[PDB]
Protein chains: 2
Amino acid sequence: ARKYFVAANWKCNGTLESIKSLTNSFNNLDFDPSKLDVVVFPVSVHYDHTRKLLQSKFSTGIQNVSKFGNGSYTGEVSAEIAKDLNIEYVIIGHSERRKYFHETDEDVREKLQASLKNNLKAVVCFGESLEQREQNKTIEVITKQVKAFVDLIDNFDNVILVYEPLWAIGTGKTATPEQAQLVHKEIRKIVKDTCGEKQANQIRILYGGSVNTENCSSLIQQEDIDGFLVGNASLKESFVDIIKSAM
Amino acid sequence: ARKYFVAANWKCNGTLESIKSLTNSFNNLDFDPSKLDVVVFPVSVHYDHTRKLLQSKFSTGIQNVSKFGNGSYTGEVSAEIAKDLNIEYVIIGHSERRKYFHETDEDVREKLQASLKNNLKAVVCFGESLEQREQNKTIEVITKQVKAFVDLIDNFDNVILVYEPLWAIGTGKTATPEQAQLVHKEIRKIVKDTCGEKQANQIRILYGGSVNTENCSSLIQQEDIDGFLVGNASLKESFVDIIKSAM
């Protein structure tokens, strides 16, 4: 059976003091990291503070990684640098980077290639817009986005997919757990047909829409939903209840 | 006279071990930080390590900052976060970000605005390409780039300009100290035109082309060159000799 994976994407949020308070609350939750992956993704300049404050049962990662290696790339963090710091996970392709920073499918591919070369684990995000869903192109779009990078995956425990239902983010539309499940099953089929059945059955596919204490249980119970990449709710001490839903 | 300013742009380079050795070597240099500013710009995830290892005479900063404040901007570091950590300096508009990440003049303006609002000191980069220089567009280009942000400066000690001779970076062309001086003179005139004489005479304008232990004195001794944003040479223990040129 697939190991569930609950991730806190703190995005661009936090102070040293707020992180102290929050990590303390997180540490109070008793869970078994051999059975459940729980990963916190602080801002880069908060990583050291966050890693020192969280018990090892919490895995940690960063919210982006360079498509380039070491060298003359001012402002970038290479996979090689991340590995030297023992940063375990990277987020790649988050919708906010595709939107504000014009990150492309090819950028996602190059970031994944660099990450896997340097023995990092990657949380790779994709998903269709409102316009794309309205045009009945959900499968077309997700197939293209996944096929941009999927051949790079060698170990299907080390790459974790995230479906962001962008059609239901800031649009006034909401995704039901069943609607999420349908897309997750479609994603797993795409992996099966491009990689193989064993590979598809191994890979974690997380929901990256709006997750909170009220809907987490309904989402995690869906057959093809293996966890979540959680936004605003992961900034609250009640995030521990979201973790509990996957325990 | 203007206070000289010597900055190490480590770009995307370093390991925990190489930084330990390099900062230790830097610490052996006895300089007075009231007489010159010496600023180290490590990779974001190296900031805490670097700040801890460097003695208090060294100033520190980060290589980029967000145009957005706190919120849903995965992978970004806000000026508010930098303020909370007492990160003193930020680099804005580096050529590598304009090139690889399509950072625009408007982005530079907005990043400066966010930085100044949060009491961060900004090292703001600009400069013309080989094609632009060959078309005699140096002044036109630099005037436009400087005018994108210069009206925001409310304290001429807190913003530091950097001229990057992109025509002499990876092109096979070399900038002479004399050529660098003329551009710096041109830049200070633009600041005079837009902001006033006192303001122009106060602002540091650094050379951001290739600087090493051999050429550093020839550059800093020019009337309108107030220091440097140093690349490759700042990864070496001999960087102390570049600092010495400003002492």
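The residues of chain B that appear here are 2-248 by Swiss-Prot count, in order.
So this one's X-ray crystallography, 1.4 Å, going by the header.
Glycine is no exception: its Cβ is also placed from the backbone N, Cα and C atoms.
Per Swiss-Prot, active site, electrophile is recorded for B:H95. The active site, proton acceptor annotation in Swiss-Prot covers B:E165. Annotated D-glyceraldehyde 3-phosphate binding site per Swiss-Prot: B:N10, B:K12, B:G171, B:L230, B:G232, B:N233, in sequence order, evidence recorded as experimental evidence. Here Swiss-Prot describes B:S73 to A as a published mutagenesis experiment; the accompanying note says: 3-fold decrease in substrate affinity; when associated with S-96. Among the mutagenesis entries in Swiss-Prot is B:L167 to V, noted as: 3-fold decrease in substrate affinity; when associated with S-96.
Feature map: Swiss-Prot annotations on the structure.
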| residue | record | CB count, 10 Å |
| --- | --- | --- |
| B:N10 | D-glyceraldehyde 3-phosphate binding site | 28 |
| B:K12 | D-glyceraldehyde 3-phosphate binding site | 24 |
| B:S73 | mutagenesis position | 19 |
| B:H95 | active site, electrophile | 29 |
| B:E165 | active site, proton acceptor | 21 |
| B:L167 | mutagenesis position | 23 |
| B:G171 | D-glyceraldehyde 3-phosphate binding site | 10 |
| B:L230 | D-glyceraldehyde 3-phosphate binding site | 27 |
| B:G232 | D-glyceraldehyde 3-phosphate binding site | 21 |
| B:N233 | D-glyceraldehyde 3-phosphate binding site | 16 |
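Rounded to the nearest whole angstrom, the C-alpha distance between B:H95 (active site, electrophile) and B:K12 (D-glyceraldehyde 3-phosphate binding site) is 10. Here is what falls inside 10 Å of the CA of B:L230 (D-glyceraldehyde 3-phosphate binding site) among the recorded positions B:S73, B:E165, B:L167: B:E165. Listed recorded positions (B:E165, B:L167, B:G171, B:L230) with a CB under 8 Å from any chain A CB: none. Looking only at the recorded positions B:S73, B:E165, B:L167, the one with its C-alpha closest to B:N10 (D-glyceraldehyde 3-phosphate binding site) is B:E165.
Ranked by CA distance from B:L167 (mutagenesis position), the recorded positions B:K12, B:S73, B:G232, B:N233 have B:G232 at the top as the closest. Across the residues the record lists as binding D-glyceraldehyde 3-phosphate (B:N10, B:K12, B:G171, B:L230, B:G232, B:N233), the two Cα atoms farthest apart are 17 Å from each other.
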